[PDB]
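A.B. asks: Before I ask anything, let me first share the structure, which is written out below as structure tokens.
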There are 2 protein chains.
Amino acid sequence: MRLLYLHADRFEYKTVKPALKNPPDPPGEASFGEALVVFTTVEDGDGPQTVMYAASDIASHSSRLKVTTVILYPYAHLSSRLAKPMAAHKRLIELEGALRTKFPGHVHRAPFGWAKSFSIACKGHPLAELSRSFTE
Amino acid sequence: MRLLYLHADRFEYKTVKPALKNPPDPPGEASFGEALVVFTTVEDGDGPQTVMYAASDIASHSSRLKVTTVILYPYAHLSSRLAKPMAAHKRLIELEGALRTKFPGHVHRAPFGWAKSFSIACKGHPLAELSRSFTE
Ligand SMILES: C[C@@H](O)[C@H](N)C(=O)N[C@H]1[C@@H](O)[C@H](n2cnc3c(N)ncnc32)O[C@@H]1CO
Ligand SMILES: C[C@@H](O)[C@H](N)C(=O)N[C@H]1[C@@H](O)[C@H](n2cnc3c(N)ncnc32)O[C@@H]1CO
Ligand SMILES: [Mg+2]
Ligand SMILES: [Mg+2]
């Protein structure tokens with residue numbers, strides 16, 4: 001699993017056209033104030049252990065940043081060892097579930113399988129943009 | 001070299017604190033309309049050939065998208081095999097130079113070695129977010 005942690009002043013997205021033949025989530029849009037936006041690329045061989053490490057780290061980082069909102073944003077582009085779409089969707093659902101057991105704020109998982117437009121205003125402090133790798 | 005191609009409606013950045021002991025570029029800020037924003041991570045063993053392939057591909061993609069502005073945005077976070085900072089800065093300068101021989105529009109290379117704030121509004125079409133790897 002490869003993640004990018006963007007500490008944002010604001011974030012929004014809208015699904016546009018499907019990017020998979022049959023997207024497993026309905027279309028949607030959402031907008032947020034201050035949030036940790038987590039661009040999430042699920043990799044081949046990510047299992048439940050990987051999900052658990054990611055969730056713990058996101059919760060830990062969120063606490064450090066004093067953010068009360070995390071956006072789990074599926075992203076195909078952080079890796080060249082992607083898990084297949086249905087495995088990826090499952091791992092992202094697990095990640096959302098795991099994060100809720102560790103982090104007490106708003107957890108929003110953006111829909112999987114869509115092309116999206118988005119806007120972000122990313123903060124400029126030294127911890128505002130970090131990357132993470134998890135595996136098992 | 002690992003790149004992320006974001007086709008933006010708008011983009012802006014401001015340097016905040018230095019992220020290297022001695023940043024090789026002066027601080028600054030800039031804002032843009034429609035642009036191809038190229039998040040650029042220089043990797044160990046990127047040489048002139050790698051730069052040349054990247055430049056050709058950026059020019060090719062830009063032409064396809066009909067964009068007339070490219071932002072070369074140094075980014076430490078797309079890879080876990082980074083080139084050292086001074087090699088990275090040199091390769092980014094070369095990339096800017098090479099792109100100008102292949103692409104006729106505005107080429108802006110953002111300063112290297114700074115923490116930055118930024119905002120982007122990214123388009124939602126199927127070619128609006130792509131990743132690329134180049135090597136030699
Ligand atoms: C395109 C861009 O605007 C958008 N934001 C996008 O990237 N959409 C991706 C993810 O939602 C998802 N997806 C497929 N495989 C994966 C994976 N292995 N890991 C995470 N997501 C995946 O399926 C879509 C097409 O790859
Ligand atoms: C931090 C975030 O807000 C900002 N946008 C940032 O990432 N700053 C990076 C790049 O400008 C640059 N840098 C260092 N090594 C590299 C490299 N190998 N490839 C590209 N840039 C590098 O040095 C800064 C600190 O790593
Ligand atoms: Mg890790
Ligand atoms: Mg390539």
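Per deposition record, X-ray crystallography, 1.9 Å.
Backbone N, Cα and C define each Cβ position, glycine as well.
The note that Swiss-Prot attaches to the published mutagenesis B:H77 to A is: Isolated domain has decreased deacylation of mischarged L-seryl-tRNA(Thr), no activity on L-threonyl-tRNA(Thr). Deacylates correctly charged glycyl-tRNA(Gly). Among the mutagenesis experiments that Swiss-Prot reports, B:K116 to M is described with the note: Isolated domain does not deacylate mischarged L-seryl-tRNA(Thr), no activity on L-threonyl-tRNA(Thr). Swiss-Prot gives this note for the published mutagenesis B:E129 to A: Whole protein and isolated domain have nearly wild-type deacylation of mischarged L-seryl-tRNA(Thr), no activity on L-threonyl-tRNA(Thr). Same results; when associated with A-115.
Could you give the neighbours, burial and distances for every feature on this list?
C.D. replies: B:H77 (mutagenesis position) falls within neither a helix nor a strand when secondary structure is assigned with DSSP, and so counts as coil. Sequence-distant contacts of B:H77 (mutagenesis position), defined as residues of its own chain at least six apart whose C-beta falls under 8 angstroms from its C-beta, comprise B:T41.
Note on B:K116 (mutagenesis position): other Cβ atoms within 10 Å of its Cβ, all shown chains, come to 24.
Classification of B:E129 (mutagenesis position) by DSSP places it within a strand. For B:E129 (mutagenesis position), the count of additional Cβ atoms within 10 Å of its Cβ stands at 21 [all protein chains shown].
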